[PDB]
Amino acid sequence: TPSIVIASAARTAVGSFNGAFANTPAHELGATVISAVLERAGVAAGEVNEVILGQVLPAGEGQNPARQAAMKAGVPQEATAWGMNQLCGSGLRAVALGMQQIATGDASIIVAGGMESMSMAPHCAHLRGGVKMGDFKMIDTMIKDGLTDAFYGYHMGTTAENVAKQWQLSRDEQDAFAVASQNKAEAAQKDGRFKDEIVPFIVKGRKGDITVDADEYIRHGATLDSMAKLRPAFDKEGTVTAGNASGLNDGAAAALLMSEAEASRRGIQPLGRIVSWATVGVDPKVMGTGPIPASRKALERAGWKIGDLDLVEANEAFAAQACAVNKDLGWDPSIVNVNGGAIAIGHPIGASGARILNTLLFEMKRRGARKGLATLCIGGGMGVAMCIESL
Amino acid sequence: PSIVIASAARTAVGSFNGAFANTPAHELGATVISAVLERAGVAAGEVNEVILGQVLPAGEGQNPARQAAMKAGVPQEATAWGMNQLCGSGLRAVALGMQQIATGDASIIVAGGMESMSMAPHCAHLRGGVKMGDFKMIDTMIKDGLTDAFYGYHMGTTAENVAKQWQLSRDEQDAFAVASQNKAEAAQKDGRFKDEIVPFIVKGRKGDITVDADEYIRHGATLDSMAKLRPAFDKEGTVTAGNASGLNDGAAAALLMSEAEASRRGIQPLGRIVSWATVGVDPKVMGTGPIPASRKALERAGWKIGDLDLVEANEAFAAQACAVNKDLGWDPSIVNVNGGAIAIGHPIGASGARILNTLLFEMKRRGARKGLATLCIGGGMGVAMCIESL
Amino acid sequence: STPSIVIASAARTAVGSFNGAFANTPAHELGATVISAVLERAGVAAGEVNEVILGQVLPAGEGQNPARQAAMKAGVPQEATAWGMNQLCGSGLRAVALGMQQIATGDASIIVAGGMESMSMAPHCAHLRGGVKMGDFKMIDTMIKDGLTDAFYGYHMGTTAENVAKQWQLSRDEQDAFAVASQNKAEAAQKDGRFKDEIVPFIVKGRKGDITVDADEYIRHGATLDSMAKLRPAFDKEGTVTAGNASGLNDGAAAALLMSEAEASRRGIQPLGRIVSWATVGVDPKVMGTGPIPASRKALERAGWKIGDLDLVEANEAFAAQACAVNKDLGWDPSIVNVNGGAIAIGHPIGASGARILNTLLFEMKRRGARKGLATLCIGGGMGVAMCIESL
Amino acid sequence: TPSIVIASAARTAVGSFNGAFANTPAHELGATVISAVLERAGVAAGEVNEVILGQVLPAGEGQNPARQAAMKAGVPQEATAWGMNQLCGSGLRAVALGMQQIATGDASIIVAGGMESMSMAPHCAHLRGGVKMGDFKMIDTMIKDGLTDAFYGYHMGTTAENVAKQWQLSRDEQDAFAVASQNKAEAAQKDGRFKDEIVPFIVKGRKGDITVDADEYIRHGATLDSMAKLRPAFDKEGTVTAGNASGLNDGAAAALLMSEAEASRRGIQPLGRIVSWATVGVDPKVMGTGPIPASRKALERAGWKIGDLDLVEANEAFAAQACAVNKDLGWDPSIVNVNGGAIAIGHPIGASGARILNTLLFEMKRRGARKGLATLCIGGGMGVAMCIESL
Ligand SMILES: CC(C)(C)C(=O)OCC(C)(C)[C@@H](O)C(=O)NCCC(=O)NCCO
Ligand SMILES: CC(C)(C)C(=O)OCC(C)(C)[C@@H](O)C(=O)NCCC(=O)NCCO
Ligand code: NA
């Protein structure tokens with residue numbers, strides 16, 4: 001039976017919408033995190049067989065941004081590279097697909113994760129037939145391909161409203177969660193707890209280079225009071241807001257995968273062993289519920305009980321969905337997103353899953369936690385989870 | 001573990017802005033997913049996941065593979081995703097699904113690709129705003145589909161790079177291009193695309209239309225019409241519109257499950273996937289990709305090139321295809337025996353699935369035991385897969 | 001003494017169908033041909049022109065001051081001046097009045113005035129300086145936004161036409177009859193050769209070959225009442241205004257060469273007529289189709305003429321509804337109005353149309369020996385313009 | 001012989017490109033100016049017969065923005081309104097066209113001037129035929145329709161270079177002229193000499209309203225070094241720079257006209273009598289020279305010697321051309337642009353002629369100057385000039 005480990009991991013800092021990485025292509029963030037995982041494990045880029053990168057918004061970035069990130073990071077032309085999209089779950093799914101390359105004896109060494117620049121996502125219009133008369137729409141690919149449900153036509157925060165309404169979650173419980181997430185994240189940030197996992201990214205300029213190594217979306221000094229001031233963002237009589245939903249963000253995150261025997265040959269002390277993963281579908285109207293069956297399915301594959309977990313990363317798309325998952329699964333809230341979650345840190349879609357996985361792995365190392373789980377809800381109604389055990 | 005293609009279908013390939021000009025990728029996809037399941041006698045609710053290659057999803061809305069999956073009646077309980085190894089995606093998707101089943105993560109996968117090159121939008125990054133001066137609206141089909149990221153030239157320059165390395169004449173490529181069209185029109189009229197094709201109904205306020213014939217194929221392709229073309233990518237070059245593939249829309253897919261499961265279901269499978277591989281090569285000469293990827297596939301399959309009874313070798317260009325034939329040295333009589341992509345079309349993300357459909361349906365038709373399918377990929381890669389009939 | 005300005009010569013292009021003969025012909029190219037024509041027809045050299053004044057509503061993307069481009073192409077010397085203006089549909093006729101003014105005030109002696117438009121070449125646009133930080137945005141059709149949508153109510157000109165239909169209680173059958181009659185008069189005029197004199201042929205250059213355009217391509221031959229009756233209302237589901245009883249989207253240019261009556265006489269020119277009066281008046285934007293009514297009345301007052309004194313009238317047909325309303329109110333003999341058909345048939349190249357219908361008026365007055373004529377048009381945003389012309 | 005007076009005048013402050021009026025439609029600036037001239041004259045909007053506004057870049061603003069300005073200002077629906085374009089000359093030419101309406105007996109009271117929002121000018125593409133395959137250009141209407149010569153394809157700054165070379169104008173002379181403009185305009189602004197002309201414009205905003213009543217393009221404390229440091233903008237061995245050229249700017253300006261008799265009936269002390277005007281063509285290659293023949297012709301028509309002039313506003317498109325004009329005409333530089341010119345104040349194309357007219361009229365009144373001239377050069381090779389006498 002195969003046994004495949006995460007030798008090393010790294011992520012950029014998460015940028016704010018049109019913030020520090022306003023003009024930085026996804027593959028540029030990508031390339032930095034690929035070299036980082038390689039440098040962090042002591043493996044030469046020339047030893048990478050394949051690079052697999054989750055990416056949702058690749059339009060106008062040119063052929064196969066995954067190969068562009070690979071090549072820029074000095075992975076040789078002889079390797080291969082590709083991109084995939086299971087939306088919010090992409091960056092974590094790519095890690096599982098990579099494990100599969102190795103488990104099936106198709107590859108010995110894989111870099112997998114996700115990259116996303118929501119800033120650089122273009123506006124678009126189908127224009128071949130030509131517009132003989134009348135206005136036409138220039139469509140925001142970020143919104144269209146990222147945040148709009150393809151079946152109901154409404155946005156993801158409307159699905160959060162559905163989940164909020166199902167689980168009867170008050171504005172106050174969602175806001176209390178929100179401020180909790182920010183507070184946890186600003187603590188982690190100041191306490192230095194993101195330094196291990198973040199690789200500085202340098203933003204080249206004519207005016208001068210700017211090194212980015214801090215998560216800029218975290219609100220310092222978030223108060224309940226500030227939270228309670230905001231209007232509902234998707235339903236005039238709704239409870240979801242910009243304060244209790246994640247944001248629009250840019251980042252990359254990756255992990256270096258290989259067999260347990262290989263890490264041991266190379267003297268690598270891996271960050272974890274992938275014991276299981278799972279993906280499952282649910283109603284797109286309540287996609288926030290995804291992590292409930294996916295986590296349960298991952299745990300079933302891992303042969304674990306929910307109580308076995310020492311650390312969880314359950315992605316925070318919206319406070320409504322996040323509370324609901326925590327409610328349903330019944331895991332100790334104190335072990336969930338202990339350094340804050342996406343509401344504070346941001347949600348760079350295709351990278352999110354590799355982002356939270358990074359956070360899980362380094363905090364597991366940090367606390368000496370043995371068993372851990374990452375899970376995300378996925379637009380269109382899915383969830384993905386992955387179980388990790390320390391070596 | 002032993003994973004078989006239970007069934008397989010593809011849409012006809014449409015010419016650029018032709019039959020499918022205003023058809024979303026995911027609708028062509030939904031037709032192919034349903035057709036695989038119907039042909040296999042498998043309930044859609046039995047499907048674990050749908051994996052679709054697609055290179056050009058801008059404007060089409062969240063995760064078009066799931067939109068196809070849902071439009072095909074696969075329940076909300078299944079999963080779906082898209083992937084891009086450019087021209088390899090459609091075949092890579094099938095490898096990826098086989099892995100899902102090999103690792104015990106799924107029982108039944110629908111894998112393939114879908115593309116609408118006609119529906120690809122123009123785009124510009126516009127958040128920062130253009131404070132003054134002109135800007136370019138970018139054809140995402142060209143940028144994200146056929147333009148090499150590293151050198152910034154089209155895929156037709158690479159083919160010229162390969163024409164000049166393998167020293168392939170303009171005569172030879174026209175000999176190849178006419179030969180391809182002839183086979184495709186022969187095969188078409190002969191009724192050899194019927195099995196693999198599932199018809200697609202294009203809905204309209206003027207009337208529905210049923211597309212069930214490949215429309216990019218030229219009838220009565222003469223060398224003259226080839227030799228009358230000017231070079232498209234270099235003023236002194238040998239690559240042309242006639243000895244290169246087209247821009248196209250279409251979809252293709254396979255139903256995967258274990259061999260054991262196919263036997264519980266009493267399904268007579270189209271083939272057993274014996275091996276596959278992907279490999280990298282100089283992006284400048286990307287069309288060579290099928291060489292290392294077919295050799296690895298074959299080494300991984302424990303086969304010799306002399307073992308193959310049939311090969312499908314994607315003709316992105318005549319120069320890259322001739323060169324692969326030249327180096328691999330297989331019998332050119334068993335290669336693309338019903339024509340190729342120059343004749344048929346190259347719907348980027350579907351193409352690997354396309355050429356698999358053709359490979360599998362013709363191995364049945366003539367009773368070939370072994371087949372290899374292979375593609376070159378923008379940026380310099382090759383994918384290949386080895387299919388043994390049951 | 002009170003100045004007397006004549007129209008020494010006039011010309012127009014054939015009017016092109018939307019995305020038709022002139023699909024890719026910039027407006028100033030049409031204009032250049034027409035400027036060349038009026039000079040030729042008057043025996044006046046381009047070197048003698050003082051100013052060119054061209055109405056033009058949709059100049060976006062054509063570059064700096066397309067009037068000047070038209071003039072320079074036509075060989076008008078760099079020492080002359082040229083400018084464009086925009087009083088919407090009224091533009092081409094107002095230009096002619098503004099030309100007259102230049103001469104009357106002693107600032108010029110010889111002016112080419114009229115208008116030009118390429119609706120087909122009108123671009124789509126969007127303001128993108130500040131970025132679109134998130135969310136979809138519209139690429140606006142400049143033709144629709146700047147030419148055909150009311151700026152105050154936000155609806156299209158055809159809704160204003162519905163408004164007039166309703167106020168004047170004009171039936172669908174009445175409007176349809178008017179529109180068929182327009183088509184049939186224009187077809188008849190065309191087949192008889194009555195537009196030859198006014199039309200200067202336009203050569204559309206290509207690579208595949210040149211094509212000479214000298215027929216109005218929008219006129220429907222053999223137009224049937226059934227063809228009109230079958231159409232759905234285009235602006236109100238329970239309305240009466242249709243694509244068939246409205247004018248179209250068209251390309252074209254048209255112009256007149258002006259000079260003092262004394263200067264014409266020196267040169268030995270037999271002018272097409274004397275400008276005796278003009279006027280422009282405003283009305284409610286909601287019923288802008290009504291502009292011709294006060295504009296005409298004022299023009300006549302200023303001329304010292306009664307409605308009954310008119311021998312010919314060109315009253316522009318933006319829509320059958322407003323056309324009918326104007327004729328009903330003014331009470332002029334419909335048999336003297338748009339005798340060669342009107343815009344429903346011929347087309348409506350916005351900034352050119354006033355000069356176009358002036359062309360038609362002048363050449364018909366000449367043809368039939370009519371002494372007194374009037375040209376009038378309604379104007380988007382609630383205005384009218386009218387000019388009175390007398391034979392000399 | 002008819003005698004037409006300018007009863008009153010007003011202008012907006014001139015905004016910087018994408019500055020104070022970045023999102024203000026030209027017709028909103030024009031309305032405020034229309035309301036102002038009416039206020040200043042004591043004439044009610046009900047009395048206005050026609051509004052005539054020069055405007056070079058109306059694309060996307062809707063039907064006949066002149067009418068939109070007139071209606072917003074309360075000018076009755078029975079009045080009429082129209083736009084015109086003779087490029088830079090347009091605001092001034094509008095005033096002459098107004099004059100003509102009165103002189104020929106067609107109107108009694110006219111508001112004429114110009115308005116321009118270079119900021120709001122869109123980008124455009126002809127898309128009716130479709131673009132079957134390949135990239136296409138989105139054209140900046142501001143550059144295309146406002147600033148590029150239609151015959152030679154180069155920008156107006158290249159015309160200014162042509163004039164530099166022909167008149168042998170050093171980069172030092174041009175920089176000195178531009179510094180002097182800035183320093184004159186700063187002085188005038190600090191002394192309050194633009195207050196009388198400027199009508200404040202309220203920029204409405206959710207986050208509050210902003211009152212704009214100072215010319216924001218004027219550089220305070222402009223140094224010769226700052227000019228000397230600049231690279232030539234139009235030819236690598238050129239002399240014309242962003243510093244010795246005017247800018248891209250927003251604004252409106254207008255004058256209310258009536259007959260001298262009508263003003264006397266109303267008891268109005270007018271800003272000046274229109275004594276003459278002229279417009280002439282020159283080679284487009286050297287369009288900056290237009291003022292030369294235009295001014296000479298206007299002076300001839302007025303029966304005035306250049307020496308007779310007490311004040312001159314000669315528009316400063318570029319230092320090069322402004323210097324050539326002054327050299328040729330020979331008028332005392334100390335009477336020209338005494339409060340600075342466009343290089344400092346800005347160049348809102350279709351309003352600029354009316355702007356400089358405003359500045360002339362208010363300074364003539366201020367200093368008791370009897371005879372004034374306003375002149376501008378015009379893209380495509382023309383000039384326009386106007387002679388004004390105090391009453
Ligand atoms: C008003 C417009 C042009 C947006 C529209 O509704 O579609 C236009 C059609 C399809 C009705 C077309 O037949 C048409 O051009 N109708 C006339 C439009 C129009 O207002 N023309 C100018 C009349 O003054
Ligand atoms: C002239 C233009 C706009 C094409 C250009 O060179 O870029 C703009 C800059 C930023 C370089 C700068 O020189 C500028 O603002 N130019 C505009 C100069 C101009 O035409 N001014 C009008 C003078 O009346
Ligand atoms: Na505003």
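Think of each number as a place in line: the chain as shown, counted from 1.
Method on record in the header is X-ray crystallography, 1.5 Å.
Heads up, the Cβ atoms here are built off N, Cα and C, so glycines get one too.
Per Swiss-Prot, these features apply:
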ACT_SITE  D:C88  active site, acyl-thioester intermediate
ACT_SITE  D:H347  active site, proton acceptor
ACT_SITE  D:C377  active site, proton acceptor
MUTAGEN   D:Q63 to A (Swiss-Prot position 64)  Slightly lower activity
MUTAGEN   D:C88 to A (Swiss-Prot position 89)  Loss of activity
MUTAGEN   D:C377 to G (Swiss-Prot position 378)  Loss of activity
Cα-to-Cα gap, D:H347 (active site, proton acceptor) vs D:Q63 (mutagenesis position), nearest whole Å: 24
Three-state secondary structure, D:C377 (mutagenesis position) (per DSSP): strand
For D:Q63 (mutagenesis position), the number of other Cβ atoms found within 10 Å of its own Cβ: 25
In sequence order, those recorded positions of D:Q63, D:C88, D:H347, D:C377 whose CB lies under 6 Å from ligand 3: none
Annotated recorded positions D:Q63, D:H347, D:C377, filtered by Cβ under 6 Å to ligand 2: D:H347
Inter-residue Cα distance where the pair is D:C88 (mutagenesis position) and D:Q63 (mutagenesis position), in Å: 22
Nearest-integer angstrom distance between the alpha carbons (Cα) of D:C88 (mutagenesis position) and D:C377 (mutagenesis position): 7
Chain-internal residues, separated by at least six, CB under 8 A from D:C377 (mutagenesis position): D:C88, D:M287, D:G288, D:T289, D:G290, D:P291, D:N315, D:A317, D:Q321, D:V325, D:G383
Helix, strand or coil at D:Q63 (mutagenesis position) [DSSP, three-state]: coil
List of the recorded positions D:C88, D:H347, D:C377 facing chain C, defined by a Cβ pair under 8 Å: none
